[PDB]
Amino acid sequence: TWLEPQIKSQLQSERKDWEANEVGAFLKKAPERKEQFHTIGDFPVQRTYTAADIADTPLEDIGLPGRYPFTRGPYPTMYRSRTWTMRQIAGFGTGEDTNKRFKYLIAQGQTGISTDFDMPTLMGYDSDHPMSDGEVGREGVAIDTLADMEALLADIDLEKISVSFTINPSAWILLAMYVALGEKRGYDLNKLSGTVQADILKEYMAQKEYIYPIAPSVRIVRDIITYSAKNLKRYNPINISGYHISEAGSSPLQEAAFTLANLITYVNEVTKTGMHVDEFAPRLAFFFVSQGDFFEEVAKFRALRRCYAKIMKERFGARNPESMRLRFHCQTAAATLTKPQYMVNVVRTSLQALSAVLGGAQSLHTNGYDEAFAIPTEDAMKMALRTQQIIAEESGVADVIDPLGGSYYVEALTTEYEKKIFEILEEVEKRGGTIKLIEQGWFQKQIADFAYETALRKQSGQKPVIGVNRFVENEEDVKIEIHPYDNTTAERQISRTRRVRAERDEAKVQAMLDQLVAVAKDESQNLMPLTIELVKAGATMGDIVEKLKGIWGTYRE
Amino acid sequence: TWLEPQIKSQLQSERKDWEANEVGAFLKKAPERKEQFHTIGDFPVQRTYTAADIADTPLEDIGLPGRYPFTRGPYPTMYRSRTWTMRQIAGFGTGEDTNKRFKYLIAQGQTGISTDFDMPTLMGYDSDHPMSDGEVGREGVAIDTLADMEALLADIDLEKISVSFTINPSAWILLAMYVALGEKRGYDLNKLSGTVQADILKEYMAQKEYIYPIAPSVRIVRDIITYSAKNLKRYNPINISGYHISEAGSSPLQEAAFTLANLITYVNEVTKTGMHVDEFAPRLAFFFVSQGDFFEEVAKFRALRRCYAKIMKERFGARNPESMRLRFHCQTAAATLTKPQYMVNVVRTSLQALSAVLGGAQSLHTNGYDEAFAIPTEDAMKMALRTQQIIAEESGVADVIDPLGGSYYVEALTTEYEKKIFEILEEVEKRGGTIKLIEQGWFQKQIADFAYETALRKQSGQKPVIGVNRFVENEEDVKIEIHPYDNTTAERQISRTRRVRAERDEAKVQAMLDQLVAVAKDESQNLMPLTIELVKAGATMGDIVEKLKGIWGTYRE
Amino acid sequence: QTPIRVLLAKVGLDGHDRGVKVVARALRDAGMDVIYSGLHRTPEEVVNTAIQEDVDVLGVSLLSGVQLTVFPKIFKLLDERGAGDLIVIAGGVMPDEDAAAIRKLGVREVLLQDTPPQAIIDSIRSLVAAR
Amino acid sequence: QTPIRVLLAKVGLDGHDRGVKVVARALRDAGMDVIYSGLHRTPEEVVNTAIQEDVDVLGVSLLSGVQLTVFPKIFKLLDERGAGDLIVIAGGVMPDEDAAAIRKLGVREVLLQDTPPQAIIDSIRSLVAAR
Ligand code: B12
Ligand code: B12
Ligand SMILES: C[C@H](O)CC(=O)SCCNC(=O)CCNC(=O)[C@H](O)C(C)(C)COP(=O)(O)OP(=O)(O)OC[C@H]1O[C@@H](n2cnc3c(N)ncnc32)[C@H](O)[C@@H]1OP(=O)(O)O
Ligand SMILES: C[C@H](O)CC(=O)SCCNC(=O)CCNC(=O)[C@H](O)C(C)(C)COP(=O)(O)OP(=O)(O)OC[C@H]1O[C@@H](n2cnc3c(N)ncnc32)[C@H](O)[C@@H]1OP(=O)(O)O
Ligand SMILES: C[C@H]1O[C@@H](n2cnc3c(N)ncnc32)[C@H](O)[C@@H]1O
Ligand SMILES: C[C@H]1O[C@@H](n2cnc3c(N)ncnc32)[C@H](O)[C@@H]1O
């Protein structure tokens, strides 16, 4: 206890007085809009918060940044020493196309590379597969071969800038290509900073990018994790993600708790190999959204850091402090942005970027004002970077660590999130674990319920959406520059894939694929070394993916 | 004391440990950008703030909203019951022109009217005076006669919407016109909600709109205040302003303290008439900027409310709680906005609008993205309103009162501002008062020093200004719609002024002007009743202003 | 007098399903017989289901930007099987000119992002009554 | 070899002076003899001072949007008094085409918002040397 009980009593007595005197008189003059107000994530909120409301939370649970339980930040110096990475997503056409956008984004002030891939690549298909028709380089960049990655990362010093890949069931193939590229370039692998999203549990739950059944797919994540721990010192093998859970329609509580449920499953799978938690936990990372409820999102980020620290220390027995410090990439909520009055998205994204900064994010993507129309233009991305640069350089928020620390409301909400998160994590365990609940569609049903209640709240006008159900305009003069699809992308991409297959040693590649099946047949062996040899030898993602479908099959809901 | 000294000791011991362990190790890896960081207003900031930093501030000084010293807000229900007024400035051409913009702004969601006037009107001249040439209806609306105000407020229910006038040395004439209009319309005067800026002390200090020497000009403010207290129950006779002090180049401390210095002078002048503080203090109001330092601006607003409460209670002996509750209009900092990359102003204004809301503002004007070019377009004002509407309806910040309350940083900074403000207010008194220091140019010299240091910091690049000294672009395709000046404004305006003078009873108006000199010659008499009769009779502002120059003279620096 | 039989579909590699699951729940709750194709279906798989299941309406949710390739293929298969009288509707996200180009192909309704679920219920009942 | 004599002016009802006070301090500190006209001066008052005070440069700070009315009046008075060889510069805020239109009238420099004070010092020394 930090609050003197003689003062806690005074506070509680004084508020009860104020509720009947000042509050009672004003509610007569003009009542409040709602009998009970709630956050967007459905947590009930008080009219005001005092020190009495946080008296039950010990000051140790707040503490100091870069010190356990890291509520105030994973680093003790945060933005006074190093700003968050301004890392904007880029992805369309061929490697060359996205490489041009990387260069533009870097010239505009981005400090980290983020790459989004097309559907064939995300789904494990080569550009010429029948399932790929009309989808090559459309929603992101096309990667079939290591040759395409060379085009993608042309003139990019991989040892001097970090490179993120938004790749999931076929993440191991892209990581093998990255390693093969780094070797070809004569780089030190332990100097390569980067990330592959890789988190498959959230794919079954929310993003819907999967190739194989749950079990072999988790083993791949495990192989990515174990390989990176032993071979790539500065590499982040996963981003255990909440973003997609939120964007699929979840509440901030479902986002936070379901991501932590996935973390537990992963740690158990990796430690099962005999790898001690402290060999890999320091390098684990997360990915969260910065949604519309300004204070709730900050409370959620601080609660996640505290919950994560407690789980790693208490449940996993971690002894390295870095194993308990949560590091996360953040993206502003794309689901809050509108097609009508699109420039108003600049305001929405400003507030959401600020919540991420106040929340202590390590990396940030700000969405473009053109979010509800198409993949972004250069101008839209430029505006998203200026947004970050204004917060970083003009607002002053970067100079004081965890400035919201101590806030009666933020502290009470941080504590409410923590308890509600643990309560969910407990039910998941009681109900038989993550995998079983994913198989029962339990997570997905909860997400779907929130998504539907959100849709009904938008319809009734109970949830205000400016331009949609509030201040609606009949805009006839909508002028918007849209990023176009280059119709030569498929022809251009297949040409290279066909060439790579023609130029390669077919016999050696086919033999190496047969070796891969043997490595995959042994659950204890790592898939990474041979996939690195395969991509080098001229194997395509499709060659690798298809060969493994023969022993593992495919997943369907 | 609220913090248990056994815990305060622990906190201070733990931080000293953290400064040498975690902080010491990280500063080796990567040092901080600065040896000592400061707010934009030059207040030094710590790396982080703990409960120990605020232990010397009693919890009574934080307390509850709508309860003394009102740090958390002047009302106990704030935005859960009534949102701040979204009150956008409108002013150009003739009354009819600005009336069209009022209607547009109302249709876009503005909840209060704000009016900016042209230079002739601000300076006390009629549109046809030689000093008016080329300035009629250019920088704001032209008001010469009550006839123009009828055009200005045509089809506007003055009893159903509040009307603000950004009028200063000639504020009494516009208030007389407003009263005359309300009477003509058959409205109850005690139901008229509105404001005249009127604060002349800040005009000598910063805005530079003056007609007469300091002494007779303060007497007019006093007459506005005393008349309104006895005749206009729902009217705000003044907005004691800090905005212009800041915009003239002051620090947030000079802004806060110099505005409070002006308040003291005004209260002394009004109470000198035998009017008790509680007869007028509840109706006094302020006007502040929401500058670029996100947290400093919030701390400043809370500090101002606390300082104001303490002054009114302790120094003036106020007994009515409304006399101690500071109510304020806020405008985002126009001086932070740029001509290069102008759309980026949307981001700047979003953060500044949020600081005002977190700061507990009663009324807010958000600037247009076209601030550095010209008076705003409809689209620019529409975007400024959407900004406010997103914060109010989508962010959730409106549902919890003083959400930053308790924040170790905001609380410590609020307390630092309070002490530094009182320290300045003390020097002003020691140096002989406001008027004497205005006559010595003391306030103005301090403002000018900050303005010059800001210019030098922008030049060196020590103060980052995106688009100006950071991420500078050679934009060749600048497309911006600019609000145009109608070249028929002067002809149209003089036509009406000439007509009003022709149609009136010249003999009766001239006699009433001679009566006004006699009323002005008696410092104890109020100028308001006769100015109401004058404007009704067809007198122009120039007729009234010129007549009084004959007995008072004019001011010059 | 049987309930309105709706097939809600997902075509190609598109894994966006938040909107389709919202529509599905909206229609089931409105008293309709709703069939969801599931993710990653081909136009031939989707057409076959619409016919085999003898649905009144085939609702395609698109967010992948493939509408101009998918819709001509769907109609080509529907014409082949004498199923041109099937009400084909679309939803999701696409440019206004894409919405126009698919209506010109024979799509009866295009109800894109932010369409309140009641408007979807109403349009379906309206389209079924018209035929 | 006397210091550069600058008259910094304010013309019309314009009460904006933050920029003009910044320029004034910048030039005084650079070693120039600086005269400030004060607020609310007429073009005739301003021209008379420039001549009476025998300044090298007449610097007009404008933020009121009157530049196109003010500048023709200033030149008309300067031509009358045989003072056309006086270096006339402008600053403040105005559209690009206004900056252009005044240069066409005879204004030698237009250094608007965000111009660093060193650039103002440099341009003045440069204009005085050129003549
Ligand atoms: C949420 C979201 C996601 C979530 C999806 C979660 C899920 N499981 O559904 C996540 C984060 C996982 C995601 C991933 C991706 N996304 Co996405 N996503 C969005 C976003 C922000 C909102 C879509 C949404 O769910 N809205 C809310 C729901 C309720 O609305 P809805 O789908 O529009 O449905 C309504 C109406 O359309 C209608 N309706 C819908 N279907 C039907 C059907 C019929 C017949 C009828 C009558 C009515 C109807 O009623 C609904 C209720 O009002 C949009 C932008 C946008 N504004 O659309 C981008 C967007 C669709 N995504 C996009 C992209 C590119 C991707 C990725 C390909 C990125 C990448 N390269 O990795 C991946 C693809 C993943 C995959 N497996 O396919 C692009 C598409 C580009 C284009 N089409 O031009 C968009 C436009 C964003 C952008 N600007 O880049 N995304
Ligand atoms: C600060 C400010 C104010 C302050 C002024 C404080 C003061 N005492 O100076 C306050 C809040 C009081 C104010 C009031 C008004 N303002 Co004002 N204000 C501004 C603002 C935001 C910034 C100007 C500023 O000081 N910038 C910082 C200084 C350091 O820069 P500067 O003046 O540009 O000077 C630099 C350069 O120009 C150059 N320089 C300047 N002079 C000279 C001279 C020479 C010869 C040279 C070589 C160089 C040089 O060097 C300087 C240093 O870099 C501008 C918008 C803008 N971006 O300009 C509007 C603006 C100028 N104001 C405007 C208006 C309309 C008004 C009012 C008329 C509103 C009303 N109706 O009541 C009043 C007028 C008051 C009066 N008495 O005249 C408009 C003008 C419209 C137009 N011209 O098209 C603007 C553009 C805002 C808008 N979009 O509406 N304002
Ligand atoms: C479909 C939709 O589009 C949604 C999607 O799926 S798009 C998804 C896109 N995904 C991404 O962008 C993910 C990005 N993720 C990352 O970058 C990482 O995995 C991450 C979360 C760990 C953050 O990493 P990164 O940005 O490099 O920041 P971080 O690791 O904090 O900083 C880099 C270095 O600076 C150091 N550092 C940072 N702050 C410091 C400080 N204050 N003092 C001293 N050092 C500091 C770090 O220790 C690190 O050093 P190391 O490389 O030697 O370990
Ligand atoms: C040159 C540059 O452009 C700079 C310039 O100079 S431009 C300057 C432009 N100036 C302005 O816009 C000034 C505007 N000022 C004002 O509106 C006032 O003087 C003000 C500061 C007091 C704010 O007033 P206003 O907007 O009406 O808000 P406020 O008085 O709080 O609310 C109106 C009513 O609702 C009530 N209210 C507000 N919140 C409430 C709540 N939470 N519960 C119950 N009642 C509430 C108030 O008591 C008041 O009632 P009353 O009329 O019976 O007293
Ligand atoms: C769902 C998320 O996908 C992102 N997104 C998807 N593809 C791209 C791309 N190719 N380029 C930039 N952003 C993209 C959008 O920013 C959205 O926020
Ligand atoms: C100095 C402040 O003056 C305001 N400003 C001045 N005149 C007008 C007007 N006529 N219309 C709208 N805003 C105006 C700008 O918004 C700036 O912020």
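Residue numbering for chain B follows Swiss-Prot, covering 2-558 in order.
Cβ coordinates come from backbone N, Cα and C, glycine included.
Here Swiss-Prot flags B:76-79, B:86-88, B:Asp117, B:196-198, B:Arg235, B:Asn240, B:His245, B:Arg284 as (3S)-3-hydroxybutanoyl-CoA binding site, drawing on experimental evidence. Listed in sequence order, the residues of the same chain lying 6 or more apart from B:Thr196 ((3S)-3-hydroxybutanoyl-CoA binding site) and placing their CB within less than 8 Å of its CB are B:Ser163, B:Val164, B:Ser165, B:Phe166, B:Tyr236, B:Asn237, B:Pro238, B:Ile239, B:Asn240, B:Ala286, B:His330.
When secondary structure is read from DSSP and collapsed to three states, B:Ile90 (mutagenesis position) falls in the strand class. What Swiss-Prot notes for the published mutagenesis of B:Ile90 to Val is this: 100-fold decrease in catalytic efficiency with (S)-3-hydroxybuytryl-CoA as substrate. No change in catalytic efficiencies with pivalyl-CoA and isovaleryl-CoA as substrates.
Here the residue is the original one, but Swiss-Prot notes a mutagenesis experiment at this spot, B:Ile90 to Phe or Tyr: Loss of activity. Sequence-distant neighbours of B:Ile90 (mutagenesis position) (same chain, six or more apart, CB under 8 Å from its CB) are B:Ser115, B:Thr116, B:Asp117, B:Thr167, B:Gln332, B:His366, B:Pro377, listed in sequence order.
B:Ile90 to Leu appears in Swiss-Prot as a mutagenesis experiment; the accompanying note says: 37-fold decrease in catalytic efficiency with 2-hydroxyisobutyryl-CoA as substrate. 290-fold decrease in catalytic efficiency with (S)-3-hydroxybuytryl-CoA as substrate. Does not show any significant activities with pivalyl-CoA and isovaleryl-CoA.
For the published mutagenesis B:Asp117 to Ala, Swiss-Prot gives the following note: 2-fold increase in catalytic efficiency with 2-hydroxyisobutyryl-CoA as substrate. Small increase in catalytic efficiency with (S)-3-hydroxybuytryl-CoA as substrate. 1800-fold increase in catalytic efficiency with (R)-3-hydroxybutyryl-CoA as substrate. Cβ contacts within 10 Å of B:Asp117 (mutagenesis position), excluding its own Cβ and spanning all protein chains shown: 19.
Here the recorded positions are B:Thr86, B:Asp117, B:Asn240, B:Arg284, and none sits under 8 angstroms from chain A, going by CB atoms. The binding-site residues under consideration are B:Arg88, B:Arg284. Their Cβ neighbour counts within 10 Å are lowest for B:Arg284. When secondary structure is read from DSSP and collapsed to three states, B:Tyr76 ((3S)-3-hydroxybutanoyl-CoA binding site) falls in the coil class. When Cβ atoms from all protein chains are considered, those within 10 Å of B:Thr78 ((3S)-3-hydroxybutanoyl-CoA binding site) total 23, not counting its own. Checked against ligand 5, the recorded positions B:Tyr76, B:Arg88, B:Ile90, B:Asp117, B:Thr196, B:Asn240 give no residue with a Cβ under 6 Å from it. When each of the binding-site residues B:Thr86, B:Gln198, B:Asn240 is scored by how many other Cβ atoms sit within 10 Å of its Cβ, B:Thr86 comes out lowest.
Contact annotation for binding-site residues (B:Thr78, B:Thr86, B:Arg88, B:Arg284) versus ligand 4: B:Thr78, B:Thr86, B:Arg88, each with CB under 6 Å from a ligand atom.
Proximity of the recorded positions B:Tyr76, B:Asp117, B:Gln198 to ligand 2, judged by a Cβ distance under 6 angstroms to any of its atoms, singles out B:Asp117 in sequence order.
In the three-state DSSP classification, B:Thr196 ((3S)-3-hydroxybutanoyl-CoA binding site) falls within a strand. In the three-state DSSP assignment, the secondary structure recorded for B:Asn240 ((3S)-3-hydroxybutanoyl-CoA binding site) is coil. Around the Cβ of B:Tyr76 ((3S)-3-hydroxybutanoyl-CoA binding site), the number of neighbouring Cβ atoms within 10 Å comes to 23.
Contact annotation for binding-site residues (B:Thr86, B:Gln198, B:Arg284) versus ligand 6: none, no CB falling under 6 Å from a ligand atom.
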